[PDB]
Amino acid sequence: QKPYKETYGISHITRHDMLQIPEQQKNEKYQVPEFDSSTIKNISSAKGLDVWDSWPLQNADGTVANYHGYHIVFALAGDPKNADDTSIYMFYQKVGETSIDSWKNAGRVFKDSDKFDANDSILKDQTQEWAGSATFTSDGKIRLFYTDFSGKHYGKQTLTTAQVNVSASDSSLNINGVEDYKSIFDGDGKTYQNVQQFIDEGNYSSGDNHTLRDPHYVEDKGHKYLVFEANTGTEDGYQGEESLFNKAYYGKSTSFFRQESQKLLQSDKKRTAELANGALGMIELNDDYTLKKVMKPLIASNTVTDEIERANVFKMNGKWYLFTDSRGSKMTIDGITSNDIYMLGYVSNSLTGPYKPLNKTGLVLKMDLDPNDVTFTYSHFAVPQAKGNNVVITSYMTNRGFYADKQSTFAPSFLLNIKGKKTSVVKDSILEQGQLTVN
Ligand SMILES: [Ca+2]
């Protein structure tokens, strides 16, 4: 077929941009820090469990929250030897502490008995509790969103939520039970990808990747949304051979494309490309947290890579930032090796409109450390603060399943300066093994 530049009304991750990221990502303003291991210890509260991808119960706008003189958190958490055992436990601390050991673990959020009591068709096939957000409601409640996926229906990722009825005490914090347990979204097909269309390619064999996870809860003018990791559906320009001919996914200029589109496909990977069709997405909710509108995705990684992960977004010092973590490993951009790993940033004047990379590449943070390294760190998450130009970068250290007395723990959070549309790792800011703040 011939050339077309169509941007579908939304922004995208041009490849051009993604092509400076091999030169620019060598500047240290943009580089996660070498951490010290003689420091890193594991989690008391957890108990030999591995613990990665985590979120903090936060407020309306971004900031961590005070649910009763208490800092709270939400991690994936598994039996190290089980690559299919995922579950959302709930660690939590006091609100004046920093120390890793300040983190009592409150137990698996959910009862095995739960998926059923729920009354959610899609929910009784759930076989793994993946990641999301956790707001904290104006009427003092705990509202959780997370990934409802199942390895039985081909890895269908679904949009799930629940309130976390729970009681607090001057010293501890237990979990009575949960309610308002329902699944919101499973993909709509024209705009995002539902597990049916991933099966039409054969499913996994096909080679293509299906993701619908990490709903970030936020709100602007009292409208409260969910922004996630996804894949372009079938109208918001979609994965295909066709795919590679739209100049919207190259950017820079025509004639640029003509080289790249050419290279390319003359690739060793025309394909890993045609199928890479990912996105950070949007949808609206009702105060009962039911889907209200499916909205246009906020961005697409069209051709670069089919799996943007751990999506974020929030207003800070007046403008809207938005993010994501992703594995260079799984992208098609020369000079971005399989050791590469990232968090990316886009900004806009308005939550829903139009996100131009930060740093001019939307590169904000790169990380390479060999996988065996004890200081590997994945999922870096940009936590907003009351004010200041810094936000706190969280992550989980050390890989799930590698060492045998070393376990998916919290790697030291740290700092990051952001102002305007430029960021910069703040030099020498390593805070505590999990600090969610600074105050
Ligand atoms: Ca895909």
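In order, the residues displayed for chain A correspond to 34-472 in Swiss-Prot numbering, which applies throughout.
For this deposited structure, the header notes the method as X-ray crystallography, 3.2 Å.
Every residue, even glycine, has its Cβ placed from backbone N, Cα and C.
Look at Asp86 (active site, nucleophile): DSSP puts it in coil. Every protein chain shown contributes to the tally, and the Cβ of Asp86 (active site, nucleophile) ends up with 28 other Cβ atoms within 10 Å. The active site, nucleophile annotation in Swiss-Prot covers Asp86.
Per Swiss-Prot, active site, proton donor/acceptor is recorded for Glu342. Note: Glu342 (mutagenesis position) has non-local neighbours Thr244, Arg246, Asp247, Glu262, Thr357, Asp358, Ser359, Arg360, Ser412, i.e. same-chain residues 6+ apart with C-beta under 8 A of its own C-beta.
Neighbour density for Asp241 (Ca(2+) binding site): within 10 A of its CB lie 22 other CB atoms from the protein chains shown. Under DSSP, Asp241 (Ca(2+) binding site) is assigned to coil, being neither helix nor strand in the three-state scheme. Annotated Ca(2+) binding site per Swiss-Prot: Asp241, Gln272, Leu308, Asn310, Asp339, in sequence order.
As a published mutagenesis entry, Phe182 to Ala appears in Swiss-Prot alongside the note: 3.7-fold decrease in catalytic efficiency. 1.6-fold increase in KM for sucrose. Synthesizes only high molecular weight levans. In this structure, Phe182 (mutagenesis position) is part of a beta strand by DSSP. Close to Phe182 (mutagenesis position) in the fold, though at least 6 residues off in sequence, lie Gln159, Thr160, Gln161, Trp163, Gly188, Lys189, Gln190, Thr191, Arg246, each with a CB less than 8 Å from its CB.
Quoted from Swiss-Prot, the note attached to the mutagenesis of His243 to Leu states: Decrease in catalytic efficiency.
Recorded in Swiss-Prot as a mutagenesis result, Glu342 to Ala carries the remark: Lack of levan synthesis. In the three-state DSSP assignment, the secondary structure recorded for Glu342 (mutagenesis position) is strand.
Annotation of the published mutagenesis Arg360 to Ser in Swiss-Prot: Drastic decrease in catalytic efficiency. Reduces affinity for sucrose. Synthesizes only oligosaccharides; the original residue is retained in the structure shown. Cβ neighbour count for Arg360 (mutagenesis position) (all protein chains, 10 Å cutoff from its Cβ): 17.
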Just to be sure I understand the contacts, which recorded positions have a Cβ under 6 angstroms from any atom of ligand 1? Candidates are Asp86, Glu342, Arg360.
none
So among the binding-site residues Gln272, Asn310, who's got the most Cβ atoms within 10 Å?
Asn310
Return the residues near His243 (mutagenesis position) by Cβ distance under 8 Å, restricted to its own chain and a separation of at least 6 in sequence.
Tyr187, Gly188, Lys189, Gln190, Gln226, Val228, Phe231, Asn264
Quick one: pull the CA-CA distance for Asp86 (active site, nucleophile) versus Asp339 (Ca(2+) binding site), whole Å only.
19
Measure the Cβ-based neighbour count of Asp339 (Ca(2+) binding site), defined as the other Cβ atoms within 10 Å of its Cβ.
28
Would you list, in sequence order, the residues of this chain other than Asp241, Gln272, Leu308, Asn310, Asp339 that have their CB within 8 A of the centroid of the site's CB atoms, where the site is the one recorded for Ca(2+)?
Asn242, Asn264, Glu307, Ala309, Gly311
